[PDB]
Amino acid sequence: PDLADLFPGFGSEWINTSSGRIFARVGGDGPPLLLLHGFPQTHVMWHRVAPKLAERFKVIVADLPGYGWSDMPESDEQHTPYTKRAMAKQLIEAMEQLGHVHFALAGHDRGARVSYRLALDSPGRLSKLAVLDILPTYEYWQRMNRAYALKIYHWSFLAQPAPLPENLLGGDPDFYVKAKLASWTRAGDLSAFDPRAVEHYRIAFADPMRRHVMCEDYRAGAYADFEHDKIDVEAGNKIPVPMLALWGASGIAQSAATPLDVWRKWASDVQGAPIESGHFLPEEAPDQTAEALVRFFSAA
Amino acid sequence: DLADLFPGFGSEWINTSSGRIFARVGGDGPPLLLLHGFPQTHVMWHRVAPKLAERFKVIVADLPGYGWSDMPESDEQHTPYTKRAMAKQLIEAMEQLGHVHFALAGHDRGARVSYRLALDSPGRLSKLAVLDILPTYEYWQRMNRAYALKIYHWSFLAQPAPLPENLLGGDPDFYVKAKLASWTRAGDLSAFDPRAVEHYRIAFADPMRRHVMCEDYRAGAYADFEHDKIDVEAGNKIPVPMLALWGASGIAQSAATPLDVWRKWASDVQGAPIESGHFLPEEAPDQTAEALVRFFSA
């Protein structure tokens, strides 16, 4: 089953870290910009915006630890490697292997959780941060009500103790990944996605080890990630890095949000823009998303 | 090859306008309708129904759509699997037996039918017992992070079709066994009679049965919540004398103190915990049967 090179001109780099390799497509030149995907995707989700960012930046499009073609560190009882704090530290190490100790960061979905956690933990690593269509994990859980529980049911479903989610996801993995992709778009189908991108997501999701990692991610997201976020809320720790919060008008941020109002509690300097899109901003609305990121990141 | 767990109990297929209700019927005395819940069938009562049968005409029904009951075709509002519709269909079923006033004991989903029955048609009930539940409204209202993780299935099975159906269809044995085991005090299948587990597993192996359960949970996330919301915001209380029983390690006690909650819903409620997980009549048969016999008797 052959895939598709969706980043023409970009190189391919297996970045060695102490918890395993990070796969990344690297193109462009200029200030380093790391682009982090989320669930249930891989780096290829940036394929429509990364060329436009590559005009101005050294764009590093990385598979999250455990995701896509990045190595899968062995998990533990606390899902430590798939906590956003550990993923951020592994990505910091990955960026250091490239000589990037101060970089711009745009993240989407899980990658955006890594990204704001990275900004909280190691703010000196970031010139500017963009999070696409998330609120902090703390906020999703604190806003957990009937409406949210149904909308983001997978936050509780995938966090169930193994192997419950894994065994169920195995029941129809192709359906599940496609349903996630479709149900969070504005259209509600797969029409916003490049079918070559969908094949990337389908093949990653077709591996049980990969699905296990994603559940480890959401288990982290229910436990350690929430705890880590809680310490910051209760200690008043704000993200000091210049921040851009993008969200879809029909995405997984706007619901119980005003995402900018939420993010202003979390960051001292945050700008915000709704994007005519569902959750998958870079694929549903690439030009709009790319323009907003280019405008925000162009400086350095 | 399914075992008869109610020796000497009759078998009735009760016609209703919404399809047949299966029921085991035994004993004599005042009518007592027993309703199971998810992911079970009427046979979950097989340890406590005989003791009830010395005192009452025990009717052990499969819920609409569950077990051997017919499955009415659902719709976009999941209407026949709302507790309101289920209550009405069971009212019909009982009327077909000449039972227009009866005692009612419900567990899990069947308890949700029961308290909805008591809110919609209190005149139909002499006494009500609900086993290890709070009103659906109260679960959704207490759905914070801890609870959303605890009863994730309330949100998961409520996802639009065919998402839970498609995940459940890969290995349905695992999930029914997982749900049975996870909600017991012990956390395995030791509390259950293996023959009862076979009943639950065989029912769960039917994709239409599984769909019904999802529709039940979809009704639980939507219409049922809405119906409950109307009552609690109108201050409508259950006037029927009722017993709330719950497992100390069950589900109802995870959200709040069950008796405090039920006193908001019922003007005449008594309560007692039983050392048990969720499945009171199978994990704690003697204690459950004793509590029910005592409460339903004079």
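In order, the residues displayed for chain A correspond to 2-301 in Swiss-Prot numbering, which applies throughout.
The backbone N, Cα and C atoms fix where each Cβ goes, and this holds for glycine too.
Taken from Swiss-Prot, the feature active site, nucleophile covers A:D110. Look at A:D110 (mutagenesis position): DSSP puts it in coil.
Taking Cβ-Cβ distances under 8 Å and a sequence gap of 6 or more within the same chain, the neighbours of A:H280 (mutagenesis position) are A:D110, A:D134, A:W185, A:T186, A:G249, A:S251, A:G252, A:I253. In the three-state DSSP classification, A:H280 (mutagenesis position) falls within coil. The active site, proton acceptor feature in Swiss-Prot is assigned to A:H280.
The DSSP secondary structure for A:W156 (mutagenesis position) is helix. Residues or ranges marked as fluoroacetate binding site by Swiss-Prot on the basis of experimental evidence: A:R111, A:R114, A:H155, A:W156, A:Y219.
What Swiss-Prot lists as domain 'AB hydrolase-1' is A:32-270.
Listed in Swiss-Prot as a mutagenesis experiment, A:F40 to A is described as follows: Reduced catalytic rate. Minor effect on substrate affinity. Annotation for A:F40 (mutagenesis position): spatial neighbours A:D110, A:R111, A:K181, A:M215, A:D218, A:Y219, criterion Cβ-Cβ under 8 Å with sequence separation of six or more.
Neighbour count (other Cβ atoms within 10 Å of the Cβ, all protein chains): 26 for A:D110 (mutagenesis position). Quoted from Swiss-Prot for the published mutagenesis A:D110 to N: Loss of enzyme activity.
Other Cβ atoms within 10 Å of the Cβ of A:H155 (mutagenesis position) number 22 in total over all chains. For the mutagenesis experiment A:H155 to N, the note given by Swiss-Prot reads: Reduced catalytic rate with fluoroacetate, but increased catalytic rate with chloroacetate. Minor effect on substrate affinity.
The annotation that Swiss-Prot gives for the mutagenesis experiment A:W156 to H reads: Reduced catalytic rate. Reduced substrate affinity. The Cβ of A:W156 (mutagenesis position) lies under 8 Å from the Cβ of A:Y141, A:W142, A:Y219, A:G222, A:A223, each of these being in the same chain and 6 or more residues away along the sequence.
According to its DSSP assignment, A:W185 (mutagenesis position) is coil. Swiss-Prot gives this note for the published mutagenesis A:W185 to F: Reduced catalytic rate. Minor effect on substrate affinity.
Record note (Swiss-Prot) on the mutagenesis of A:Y219 to F: Reduced catalytic rate. Minor effect on substrate affinity. All protein chains considered, the CB of A:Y219 (mutagenesis position) has 24 other CB atoms within 10 Å.
What Swiss-Prot says about the mutagenesis result for A:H280 to N is this: Abolishes hydrolysis of covalent reaction intermediate.
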Fluoroacetate site, defined by A:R111, A:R114, A:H155, A:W156, A:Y219: further same-chain residues with Cβ within 8 Å of the Cβ centre:
A:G39, A:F40, A:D110, A:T138, A:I153, A:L159, A:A160, A:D218, A:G222
Please report the number of other Cβ atoms within 10 Å of the Cβ of A:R114 (fluoroacetate binding site).
30
Provide the number of Cβ atoms within 10 Å of the Cβ of A:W185 (mutagenesis position), excluding the reference atom itself.
22
